[PDB]
Amino acid sequence: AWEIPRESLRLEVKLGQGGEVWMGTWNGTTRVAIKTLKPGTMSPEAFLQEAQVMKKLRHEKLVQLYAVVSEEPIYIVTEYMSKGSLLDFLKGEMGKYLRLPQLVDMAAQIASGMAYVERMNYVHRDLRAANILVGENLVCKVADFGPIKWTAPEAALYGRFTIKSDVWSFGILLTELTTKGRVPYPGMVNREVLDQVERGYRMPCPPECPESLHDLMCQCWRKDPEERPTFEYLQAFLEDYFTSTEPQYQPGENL
Amino acid sequence: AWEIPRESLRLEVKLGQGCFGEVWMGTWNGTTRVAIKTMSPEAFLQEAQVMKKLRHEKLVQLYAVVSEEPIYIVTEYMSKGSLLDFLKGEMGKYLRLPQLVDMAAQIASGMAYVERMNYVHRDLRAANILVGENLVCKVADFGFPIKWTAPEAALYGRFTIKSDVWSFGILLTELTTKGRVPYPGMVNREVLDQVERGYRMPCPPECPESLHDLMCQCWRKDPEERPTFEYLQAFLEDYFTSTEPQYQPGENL
Ligand SMILES: Cc1nc(Nc2ncc(C(=O)Nc3cccc(NC(=O)c4cccc(C(F)(F)F)c4)c3)s2)cc(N2CCN(CCO)CC2)n1
Ligand SMILES: Cc1nc(Nc2ncc(C(=O)Nc3cccc(NC(=O)c4cccc(C(F)(F)F)c4)c3)s2)cc(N2CCN(CCO)CC2)n1
């Protein structure tokens, strides 16, 4: 039903490697993003399993599936995000100019997309800035390109991947936004992280970040997954942040 | 007259910050739990002078004051904090319409006294309402909230008890939406222009039409067409018998 011929697609510029992700034109008018599969690395039935997930999910804050190519090489066609990954965006030229009102709005958009995933009873399992795509007018959309520092302890240790383990990951994503794409738990290795978070270690409040936003991060990092907040609460809290939580917020040198 | 030495009060835990000072939880004479508030000294002490004249059960009661700088305005302690934080927090999901209407009835009672005393609050909203034990709500003042202010008070500075009624209508949306910011998606600029052309917030989800009609009565273009807090108090106290006798609890209200 979602099938289209290869003749309609024209791969123009390569964006990432691993298969690989391209920027092209569908039917010679619509600018699209094409994720190709390198044969041998993964079977076509296992690669199209991701598109099966995208067929059931439809929201303004999720990367929208456009079409699929069942003939090898396998193509998964989606909408094009002009600014790339949130991680590269935060690390790049734009990072210096982004302040807390922009970063909280981006966080509110991600929380909205994840609030849909919550309602649909789906689990992302790899929520991070690298899996968030940025477009025009600071539009952020939840994606998956295919991460112990971002994974909840029960999910990393006992494989208990839930929407509450995604909430934990969203808490880590908040540190990425407030540190301008810096890797969580700086100086700590994957083994050091897993053992310290069990003993109750949590990342301290990032510099220039208000305590109220770090409290929200700490709510996302509660040992008991059931005690963690919903993405519905996170969306509402982040949308209303500069009126209800920080009305006396003053811009600084970085945040 | 209300004066007490500095050695009596002890500031233990910081509750709030910003504005002119800070709200602190402490102990007065080492027996009773109190709240202490740390602009010219004559301007800050003027707030405590107003509190000396206002005495009501649904108003934060003034206990003591320190005249010389640094000034310490001592009041009663509200264990649950601001109504906004209370609604936004863990308690929000459990609060239904009978509780929220009872809370609104208590705020209307406090504001009914304010009305009788010919006083104007000027900043009535959930952030200036404090919650205690057994859902006791008391009117407070922590010191622009255009979304809560009436058009005549925002544009022409015509601050009255009728403009406080407008603010109470917005507070009713805060209660029924569980602390959500009014006029969602709208900025203070497009709020003033839309409200002037006649725009009013629609009925919140699961909220009865009868409570939205009361919100709209508080939001009448002509301030003298707005109801009294005495009417608002009586309407909310009798709500589940006179207005909604066949009310059934839902998923959120
Ligand atoms: C790597 C990259 N991608 C860019 N844009 C993209 N737009 C869409 C992309 C993409 O990954 N599309 C795609 C293709 C196939 C499948 C998928 N699926 C998903 O991402 C996916 C999978 C499962 C679930 C979900 C969801 F929504 F639930 F969370 C999503 C997504 S990648 C731009 C860019 N830029 C850097 C280069 N500059 C300059 C020009 O070269 C432009 C910005 N760099
Ligand atoms: C900010 C905050 N205040 C709390 N409790 C409070 N109780 C009283 C407070 C207070 O503002 N007291 C105070 C001190 C000095 C002056 C004033 N005055 C007024 O508020 C005032 C001034 C003028 C007029 C009016 C009136 F009534 F007409 F409207 C009122 C009030 S603040 C608790 C709390 N929390 C609840 C639990 N804790 C942790 C417990 O360990 C965290 C949050 N958070």
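Using the numbering of Swiss-Prot, the residues shown for chain B are 259-296, 302-406, 424-533, in order.
Every residue, even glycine, has its Cβ placed from backbone N, Cα and C.
What Swiss-Prot annotates here:
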ACT_SITE  B:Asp386  active site, proton acceptor
BINDING   B:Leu273, B:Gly274, B:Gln275, B:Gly276, B:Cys277, B:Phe278, B:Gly279, B:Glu280, B:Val281, B:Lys295  ATP binding site
MUTAGEN   B:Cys498 to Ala  Significant reduction in S-nitrosylation
MUTAGEN   B:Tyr527 to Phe  Constitutively active
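Structure coloured by features recorded in Swiss-Prot.
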residue  : record                       : contacts (Cβ under 8 Å, 6+ apart)
B:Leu273 : ATP binding site             : B:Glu280, B:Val281, B:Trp282, B:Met283, B:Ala293, B:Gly344
B:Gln275 : ATP binding site             : none
B:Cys277 : ATP binding site             : B:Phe405, B:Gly406
B:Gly279 : ATP binding site             : B:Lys295, B:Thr296, B:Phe307
B:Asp386 : active site, proton acceptor : B:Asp404, B:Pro425, B:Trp428, B:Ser447
B:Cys498 : mutagenesis position         : B:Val445, B:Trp446, B:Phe448, B:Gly449, B:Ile450, B:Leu452, B:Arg506, B:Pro507, B:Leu512
B:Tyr527 : mutagenesis position         : B:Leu360, B:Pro361, B:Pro488, B:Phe520
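With a 10 A radius on its CB, B:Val281 (ATP binding site) counts 24 other CB atoms from all the protein chains. Only B:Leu273, B:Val281 of the binding-site residues listed as B:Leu273, B:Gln275, B:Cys277, B:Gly279, B:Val281 bring a Cβ under 6 Å of any atom of ligand 2; the order follows the sequence. DSSP assigns B:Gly279 (ATP binding site) to coil in the three-state reduction, outside any helix or strand. Considering only the residues assigned to ATP binding, B:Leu273, B:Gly274, B:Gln275, B:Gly276, B:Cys277, B:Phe278, B:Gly279, B:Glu280, B:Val281, B:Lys295, the longest pairwise Cα distance works out to 14 Å. Residues B:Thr296 and B:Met302 bracket an unmodelled region of 5 residues, and their Cα atoms lie at a distance of 12 Å. Gap in the deposited chain: 17 residues are missing between B:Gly406 and B:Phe424, whose Cα atoms are separated by 11 Å. Take the mean position of the Cβ atoms of B:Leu273, B:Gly274, B:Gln275, B:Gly276, B:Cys277, B:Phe278, B:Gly279, B:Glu280, B:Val281, B:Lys295, the recorded ATP site; other residues of that chain with a Cβ within 8 Å of it are B:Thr296, B:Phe405, B:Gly406.
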